[PDB]
Amino acid sequence: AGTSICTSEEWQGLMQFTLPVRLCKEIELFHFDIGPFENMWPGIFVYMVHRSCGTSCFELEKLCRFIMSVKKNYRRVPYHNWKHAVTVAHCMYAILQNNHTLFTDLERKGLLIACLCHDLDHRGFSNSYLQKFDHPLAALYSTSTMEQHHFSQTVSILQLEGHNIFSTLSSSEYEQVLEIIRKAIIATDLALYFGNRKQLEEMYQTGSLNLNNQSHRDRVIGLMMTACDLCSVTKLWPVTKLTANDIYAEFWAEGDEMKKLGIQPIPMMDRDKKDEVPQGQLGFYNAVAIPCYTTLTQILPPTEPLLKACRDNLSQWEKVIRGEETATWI
Ligand SMILES: O=[N+]([O-])c1ccc2[nH]cnc2c1
Ligand SMILES: O=[N+]([O-])c1ccc2[nH]cnc2c1
Ligand code: NI
Ligand code: NI
């Protein structure tokens, strides 16, 4: 109940944090893994905002309050947590850096914030679960149920005293950025991805795609959000495999709850069906990840390293299926 708020110690501590110099160079690369640097994650986000948007984009105090309160409103769930938030924001940073002038100052600031906030207050349950069992959230939010909640949580945090990093925008730009953030968070509903990718693929192939057309921009930003949300599949294989362990930890816990309610879960969420995981991952890469990065690379050529890495990980799941896995640690 209610929106959590960071301590004075938390945000002043972030304000005084300095990132090690060696990491500056690494943070620029798509394949960077934040995993080994947990104490640095909020600082890494500051660095990224400052480098993409400028050190004077946001009031430092308000930015640090905002970031540390965001962290406190992610739950201690296995996957949809603070680590995932920062990972997704880093992918967006890398995309923005490589495509900087295609996006406005307002878009870049909105999108980095949108990524950091896009899974706020996730409870470890899917839209499928919330709607099957008529959680109050599904009554309030008929479609894109959790994503509408994540956006509401974002607005809640911005409304905390001293947390409104967007207050200094003109009334007009303020409305525009909240709309950028809303559309971007809603776009993280994978249900909407399939239609979005199909549309973009067609606009690209026919040559009608036009980034001066707001509806096209929205769709391209949507596909960027998908690419960033799924970016664990673009890391080096050991990182991808460890992250999959966390994703499935969540899935199996939801599946367990469904069993208690008399319903057999999908195999993906069934802890007694772990043998089907490699084929399930193959399915996910073929149906979701590979097409996403394929179309993204067509539209934004600098994003090709994401696709190449995704392809390498597909090959790894294939090796698993053929019985070729080597030693893994968890
Ligand atoms: O390495 N850096 O700390 C670094 C390099 C370039 C930048 N431009 C704006 N902030 C920067 C930080
Ligand atoms: O990294 N992911 O976002 C990711 C990877 C595999 C998945 N399987 C089902 N959902 C997934 C999400
Ligand atoms: Ni989500
Ligand atoms: Ni997410």
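Numbers run from 1 along the shown chain.
Per deposition record, X-ray crystallography, 1.6 Å.
Cβ atoms are placed via backbone N, Cα and C, with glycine included.
For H80 (active site, proton donor), the Cβ neighbour count at a 10 Å cut-off comes to 24, with all displayed protein chains included. Under the DSSP three-state reduction, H80 (active site, proton donor) is assigned to coil, being neither helix nor strand. For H80, the entry in Swiss-Prot reads active site, proton donor.
Here Swiss-Prot flags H80, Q281 as 3',5'-cyclic GMP binding site, drawing on experimental evidence. Under the DSSP three-state reduction, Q281 (3',5'-cyclic GMP binding site) is assigned to helix.
What Swiss-Prot records for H84, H118, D119, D229 is divalent metal cation 1 binding site, and it gives experimental evidence as the kind of evidence. Under the DSSP three-state reduction, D119 (mutagenesis position) is assigned to coil, being neither helix nor strand. Under a cutoff of 8 A between CB atoms, and with a sequence separation of 6+ in the same chain, the neighbours of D119 (mutagenesis position) are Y74, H80, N81, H84, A85, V88, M146, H150, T188.
Here Swiss-Prot flags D119 as divalent metal cation 2 binding site, drawing on experimental evidence.
What Swiss-Prot says about the mutagenesis result for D119 to A (Swiss-Prot position 830) is this: Loss of activity and of zinc binding.
Annotation of the published mutagenesis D119 to N (Swiss-Prot position 830) in Swiss-Prot: Reduces activity 1000-fold; the original residue is retained in the structure shown.
Of all the Cβ atoms in the protein chains shown, 25 others lie within 10 Å of the Cβ of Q281 (3',5'-cyclic GMP binding site). Neighbouring residues of the recorded divalent metal cation 1 site, listed in sequence order and excluding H84, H118, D119, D229, comprise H80, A85, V88, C115, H122, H150, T188 (Cβ within 8 Å of the Cβ centroid). Taking CA atoms as the reference points, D229 (divalent metal cation 1 binding site) and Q281 (3',5'-cyclic GMP binding site) are 16 Å apart. Under DSSP, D229 (divalent metal cation 1 binding site) is assigned to a helix (H, G or I) in the three-state scheme. Taking all protein chains in view, 22 other C-beta atoms sit within 10 angstroms of the C-beta of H84 (divalent metal cation 1 binding site). In the vicinity of ligand 4, defined as a Cβ distance under 6 Å, the following of the recorded positions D119, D229, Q281 are placed: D119, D229. The local packing around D229 (divalent metal cation 1 binding site), expressed as other Cβ atoms within 10 Å of its Cβ over all shown chains, amounts to 22.
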